[PDB]
Amino acid sequence: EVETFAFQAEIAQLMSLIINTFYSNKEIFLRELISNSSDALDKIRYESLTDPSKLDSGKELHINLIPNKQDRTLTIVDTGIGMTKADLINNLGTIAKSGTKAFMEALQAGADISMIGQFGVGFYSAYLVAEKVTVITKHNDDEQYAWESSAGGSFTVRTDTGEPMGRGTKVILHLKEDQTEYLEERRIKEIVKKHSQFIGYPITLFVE
């Protein structure tokens, strides 16, 4: 049963801003997604100190970057804390309202889109390069969910029946036709080295 939801208006306008503004420095999306993965890994690691069972769903803490030219996808996989249904449907959006407002204010004052992460809404920079984003996620005491949006003001959430994950998040970037440079090993390596070089977890770049 696929449920369809309307974004809060502020979030829909955030996504419209990212899709519509002329801004050539699109590669920062990867730093923002890798940074979110790293934070999610930090979180499960720390919580596991006071509740070691929380690693029963997988001890390994890492990030994979998986390009697939057949599907025109780039997937950022982590074994972090994952997200709950309540996260996906309501709670992330409620928080990102304030971040969106602060971000838009900073931009009018002369900030640029590369600073989006300072406002807690860097995930949406995925829409610099992706026409559609699918987020597969599994949090410990909850089911595996698939969230999906091509913007346009709505998103869907369904229980995922594809490959079970254990714990963590996959962000599947369905890249725009003119953004397939982010499927090339040389380009991804350049970007990781430039903007994600001190991440404290292994980042494996799959080959094709």
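Quick note: numbers on chain A are straight from Swiss-Prot, i.e. 16-223, in order.
Including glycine, each Cβ sits where the backbone N, Cα and C put it.
Record note (Swiss-Prot) on the mutagenesis of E47 to A: Strong ATP-binding. Strong interaction with HSF1, HIF1A, ERBB2, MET, KEAP1 and RHOBTB2. No effect on interaction with TSC1. When Cβ atoms from all protein chains are considered, those within 10 Å of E47 (mutagenesis position) total 22, not counting its own.
Among the mutagenesis entries in Swiss-Prot is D93 to A, noted as: Impaired ATP-binding. Strong interaction with HIF1A, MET, KEAP1 and RHOBTB2. Loss of interaction with HSF1 and ERBB2. Los of interaction with TSC1. DSSP assigns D93 (mutagenesis position) to a strand segment in the three-state reduction. The Cβ of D93 (mutagenesis position) lies under 8 Å from the Cβ of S52, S53, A55, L56, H77, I78, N79, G183, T184, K185, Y216, each of which sits 6+ residues away along the same chain.
For the mutagenesis experiment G97 to D, the note given by Swiss-Prot reads: Abolishes ATPase activity. Using a 10 Å Cβ-Cβ cutoff, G97 (mutagenesis position) registers 24 neighbours.
For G97 (mutagenesis position) paired with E47 (mutagenesis position), the C-alpha to C-alpha distance reads 16 Å.
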